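Note sheet for the following structure.
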Amino acid sequence: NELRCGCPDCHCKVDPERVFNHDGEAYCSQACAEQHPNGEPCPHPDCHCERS
Ligand SMILES: [Cd+2]
Ligand SMILES: [Cd+2]
Ligand SMILES: [Cd+2]
Ligand SMILES: [Cd+2]
């Protein structure tokens, strides 16, 4: 899968063509990269990862 979402709960295959690199990690979206700053889950209808 190469780039595996840095989010511990959220497992999404990330593409190096278009990946949000934050703090050196590859996340499926910036929401996971920013550790859900505003409180939004990732743009994938598989899970509902968010901070709590
Ligand atoms: Cd997720
Ligand atoms: Cd994610
Ligand atoms: Cd997440
Ligand atoms: Cd995702």
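By the numbers in Swiss-Prot, the shown part of chain A spans 2-53.
Placed from the backbone N, Cα and C atoms, the Cβ positions cover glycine too.
Sequence-distant neighbours of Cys11 (Cd(2+) 4 binding site) (same chain, six or more apart, CB under 8 Å from its CB) are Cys29, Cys33, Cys43, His45, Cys48, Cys50, listed in sequence order. Among the features that Swiss-Prot reports, Cd(2+) 4 binding site is placed at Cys6, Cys11, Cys29, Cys33, with the record citing experimental evidence.
Counted within 10 Å of its Cβ, the other Cβ atoms near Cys50 (Zn(2+) 2 binding site) come to 21, all protein chains included. Residues or ranges marked as Zn(2+) 2 binding site in Swiss-Prot (evidence: experimental evidence): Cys8, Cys33, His37, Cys50.
If you look up Swiss-Prot, you'll see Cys11, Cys43, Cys48, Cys50 marked as Zn(2+) 1 binding site. The secondary structure of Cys48 (Zn(2+) 1 binding site), as reduced to three states from DSSP, is coil rather than helix or strand.
The number of other Cβ atoms within 10 Å of the Cβ belonging to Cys43 (Zn(2+) 1 binding site), over all protein chains shown, comes to 22. Positions annotated as Cd(2+) 1 binding site by Swiss-Prot, on the basis of experimental evidence: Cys11, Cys13, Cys29, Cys43.
Of all Cβ atoms in the protein chains displayed, 14 besides its own lie within 10 Å of the Cβ of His12 (mutagenesis position). Among the mutagenesis experiments that Swiss-Prot reports, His12 to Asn is described with the note: No effect on metal ion binding capacity; when associated with 54-G--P-82 del.
Taking Cβ-Cβ distances under 8 Å and a sequence gap of 6 or more within the same chain, the neighbours of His23 (mutagenesis position) are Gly7, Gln31, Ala34, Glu35. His23 to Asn appears in Swiss-Prot as a mutagenesis experiment; the accompanying note says: No effect on metal ion binding capacity; when associated with 54-G--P-82 del.
Note on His49 (mutagenesis position): other Cβ atoms within 10 Å of its Cβ, all shown chains, come to 10. Recorded in Swiss-Prot as a mutagenesis result, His49 to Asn carries the remark: No effect on metal ion binding capacity; when associated with 54-G--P-82 del.
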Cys6, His37, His49 filtered to the recorded positions whose C-alpha is within 10 Å of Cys13 (Cd(2+) 1 binding site): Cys6
Sequence-ordered recorded positions from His12, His23, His37, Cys48, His49 with Cβ under 6 Å of an atom of ligand 2: none
Residue, out of the binding-site residues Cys6, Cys13, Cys29, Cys33, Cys48, whose Cβ gathers the largest set of other Cβ atoms within 10 Å: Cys33
Annotated binding-site residues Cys13, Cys29, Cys43, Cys50, filtered by Cβ under 6 Å to ligand 4: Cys13, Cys29, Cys43
Distance, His49 (mutagenesis position) to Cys6 (Cd(2+) 4 binding site) (CA atoms, angstrom): 14
